[PDB]
Amino acid sequence: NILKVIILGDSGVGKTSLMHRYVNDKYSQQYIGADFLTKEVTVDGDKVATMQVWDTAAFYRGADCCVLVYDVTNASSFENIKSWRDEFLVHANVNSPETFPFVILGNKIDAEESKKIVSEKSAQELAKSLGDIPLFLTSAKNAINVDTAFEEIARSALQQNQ
Ligand SMILES: Nc1nc2c(ncn2[C@@H]2O[C@H](COP(=O)(O)OP(=O)(O)O)[C@@H](O)[C@H]2O)c(=O)[nH]1
Ligand SMILES: [Mg+2]
């Protein structure tokens, strides 16, 4: 019952912060020897699993979902999302590249409007173009939508693991 989730994206977008929000429900501006952190996945009563979250911080062996993160205030980080999808696929040796699941997170949605660079339309259009990859806008800092996004990351990983 072990789900292996990898998080990729440019330095600075909030990958580490997203993991800490999901695993420990905390954020510090001030935020190791562990290749991954674990969190129990809880469902509608239902069924349970352990998620391993691997931060960029054998690595690819057994991945069940890959999360691609950009920062809505950093245009280059968004322009590199397809490159990260492709980097994963050209190195991870997944069983079925056609169906392996990705999820895209556009982080720092708490930022003031004046600092946001990437539109929601632009990101929806890219996520569609790459194969209808699910897209979530998030804030690790303010606890906006990280729960919703990881519910889909966990669902995706459960499907792929089984
Ligand atoms: N405003 C805002 N800043 C964030 C958010 N998530 C991370 N950051 C900041 O962005 C910087 C990079 O975060 P980090 O998690 O280290 O990014 P990584 O390099 O992708 O692991 C740190 O200064 C964070 O505190 C967020 O949701 N909102
Ligand atoms: Mg980091």
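Numbering, chain A: per Swiss-Prot, residues 7-37, 41-66, 77-181 in sequence.
Keep in mind that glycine also has a Cβ here, set from the backbone N, Cα and C atoms.
Copied over from Swiss-Prot:
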type	residues	note
MUTAGEN	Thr22 to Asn	Constitutively in the GDP-bound conformation. Causes loss of function during vacuolar morphogenesis. Does not suppress the zinc, caffeine and calcium sensitivity of CCZ1 mutants
MUTAGEN	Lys127 to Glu	Reduced nucleotide affinity leading to increased turnover between GDP- and GTP-bound states without the need of a guanine nucleotide-exchange factor. Suppresses the zinc, caffeine and calcium sensitivity of CCZ1 mutants
MUTAGEN	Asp129 to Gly, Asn or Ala	Reduced nucleotide affinity leading to increased turnover between GDP- and GTP-bound states without the need of a guanine nucleotide-exchange factor. Suppresses the zinc, caffeine and calcium sensitivity of CCZ1 mutants
MUTAGEN	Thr157 to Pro	Reduced nucleotide affinity leading to increased turnover between GDP- and GTP-bound states without the need of a guanine nucleotide-exchange factor. Suppresses the zinc, caffeine and calcium sensitivity of CCZ1 mutants
Note to self: Tell me the coarse DSSP state (helix, strand, coil) of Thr22 (mutagenesis position).
What the structure shows: helix
Notebook entry, point to check: What's the CA to CA span in angstrom from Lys127 (mutagenesis position) over to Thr157 (mutagenesis position)?
Noted result: 6
Margin query: Rounded to a whole angstrom, what is the C-alpha distance between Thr157 (mutagenesis position) and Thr22 (mutagenesis position)?
Written below: 13
Check: How many Å separate the Cα of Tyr37 from the Cα of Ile41, given that the 3 residues between them are not modelled?
Finding: 11
Next item on the list: List those of the mutagenesis positions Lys127, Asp129, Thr157 whose Cβ lies under 6 Å from any atom of ligand 2, in sequence order, or write none if there are none.
Entry: none
Check: Taking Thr22, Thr157 as the mutagenesis positions to compare, which has the smallest set of other Cβ atoms within 10 Å?
Finding: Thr22
Next item on the list: Work out how many Å separate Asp129 (mutagenesis position) and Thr22 (mutagenesis position) at their Cα atoms, rounded off.
Entry: 17
Item checked: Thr157 (mutagenesis position): secondary structure state under DSSP, collapsed to three categories -> strand
Note to self: I'd like to know which of the mutagenesis positions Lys127, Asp129 has the most other Cβ atoms within 10 Å of its Cβ.
What the structure shows: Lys127
